[PDB]
Amino acid sequence: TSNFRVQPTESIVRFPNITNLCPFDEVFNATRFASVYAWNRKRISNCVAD
Amino acid sequence: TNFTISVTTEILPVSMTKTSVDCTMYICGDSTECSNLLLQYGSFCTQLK
Ligand SMILES: *[C@@H]1O[C@H](CO)[C@@H](O[C@@H]2O[C@H](CO)[C@@H](O)[C@H](O)[C@H]2NC(C)=O)[C@H](O)[C@H]1NC(C)=O
Ligand SMILES: *[C@@H]1O[C@H](CO)[C@@H](O)[C@H](O)[C@H]1NC(C)=O
């Protein structure tokens, strides 16, 4: 007539592990910034953004 | 003028293992949207059972 099965309740696996590989603080906490005519272009890849 | 007695084997199958299948478990299992979608197919699962 039917089947017997219990349902799950929570969805958690292990833990978070990002650690912001790339130093965004290097480009965001600096004593000197570029100008409007000559703006410094930085390419960030192979990291994690938080 | 003489005779011999011989024994020969004869193997005949009778049955196999009885099998039962649940359609909603075998197809998707623990998916609610799949469960709601499968009821639009009619009595296919009932016919298979
Ligand atoms: C019919 O065949 C059987 C066996 O094929 C014969 O029995 C044998 O007889 C000889 C001597 O007569 C013995 O040395 C064997 O040991 C017997 N065999 C067995 C299995 O016991 C029998 O003699 C034959 N009868 C006739 C009339 O030919
Ligand atoms: C980095 O940022 C913090 C908070 O905005 C500031 O106090 C600190 O002076 C900064 N570092 C430098 C080297 O300016």
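Here chain B follows Swiss-Prot for its numbers: 716-764, in order, are the residues you see.
This deposition comes from electron microscopy, 4.2 Å.
Backbone N, Cα and C atoms are what each Cβ position is placed from, and that goes for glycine too.
Quoted from Swiss-Prot, the note attached to the natural variant B:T716 to I states: In strain: Alpha/B.1.1.7. Taking the Cβ of B:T716 (variant position) as centre and 10 Å as the limit, one finds 2 other Cβ atoms among all the protein chains shown. When secondary structure is read from DSSP and collapsed to three states, B:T716 (variant position) falls in the coil class.
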